[PDB]
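Reviewing the structure listed below.
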Amino acid sequence: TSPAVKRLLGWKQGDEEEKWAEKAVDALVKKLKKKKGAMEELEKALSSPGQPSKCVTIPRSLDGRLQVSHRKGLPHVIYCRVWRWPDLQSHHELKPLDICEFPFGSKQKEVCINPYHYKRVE
Amino acid sequence: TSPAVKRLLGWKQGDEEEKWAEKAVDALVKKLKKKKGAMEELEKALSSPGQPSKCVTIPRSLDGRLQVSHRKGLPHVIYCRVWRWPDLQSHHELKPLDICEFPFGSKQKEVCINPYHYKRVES
DNA sequence: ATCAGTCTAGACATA
DNA sequence: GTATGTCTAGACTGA
Ligand SMILES: [Zn+2]
Ligand SMILES: [Zn+2]
């Protein structure tokens, strides 16, 4: 991405979904800042994709959903759309990697939203 | 006044407050249908100001506030703004009538929202 | 501090 | 039917 192009893109407006994504990430960071080293870890997974990373997790809701700026979704599905598959459609398209200790189906107190602890399939 | 004048007014758009009030009324009416005859009573009070009326009440929140369509206010003040003094500013301007058994300050289970169970005072 | 505002988990309701 | 949305009391975050 080009210097002149980058500048013009600075003024570009975002689709409602791009703006909603900003809130969803902004919400997640708020959660992670409280825990020690969660941010650095989440940053690790996204920056170095090949190298394995430990889970980054948020508390699970009773039905498992998360609400961000009036919209309800599943945590792994939401954050996987942001960083890996923008067209991801449902939790059925996702399955966990064995590395993950807190997958969505886990039904544990916590749910991992590390996008690289899940694998997209049909 | 003229019937045409009313019809032209029917097409009037309403400011955000006028629309918010409609939502606030819808919220209460949704609550009151659950209770027996409360609707019939609330109309009695609004229809006959002279004739005294029994309390009409809604559940009390912990901080006492009520939220409607993202806006928080006190229940007696909200509904008093709708039907008696639209310029009411805070609960300091309101005091309860002796008739009311569920006034705002009472810290009871239910809160009377009957506008004719309160009196306005300059403060 | 009372006061006011924002955010969302849970409850409820419709599709 | 479960999936998807609506609404707000409570939590929380600042004067
Ligand atoms: Zn994980
Ligand atoms: Zn009363």
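Numbers in chain A come straight from Swiss-Prot, and the residues shown are 11-132, in order.
Method on record in the header is X-ray crystallography, 3.0 Å.
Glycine is treated like the rest: Cβ placed from N, Cα and C.
Swiss-Prot lists A:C65, A:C110, A:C122, A:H127 with the feature Zn(2+) binding site. Sequence-distant neighbours of A:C110 (Zn(2+) binding site): residues of the same chain at least 6 apart with a C-beta under 8 Å from its C-beta are A:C65, A:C122, A:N124, A:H127, A:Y128. Secondary structure at A:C110 (Zn(2+) binding site), as computed by DSSP, is coil.
Mapped onto three states, the DSSP output places A:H80 (mutagenesis position) in coil. A:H80 to A appears in Swiss-Prot as a published mutagenesis result, with the remark: Exhibits impaired binding affinity to GC-BRE DNA sequence.
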Legend entry - Annotated recorded positions A:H80, A:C110, A:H127, filtered by Cβ under 6 Å to ligand 1: A:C110, A:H127
Inset, instruction - For A:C65 (Zn(2+) binding site), list the number of other Cβ atoms lying within 10 Å of its Cβ atom. - result: 18
Inset, instruction - Kindly assign A:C122 (Zn(2+) binding site) to one of the three DSSP-derived states: helix, strand or coil. - result: strand
Legend entry - Among A:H80, A:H127, the one of these recorded positions whose Cβ has the fewest neighbouring Cβ atoms within 10 Å: A:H80
Legend entry - Other C-beta atoms that fall within 10 angstroms of the C-beta of A:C122 (Zn(2+) binding site): 26
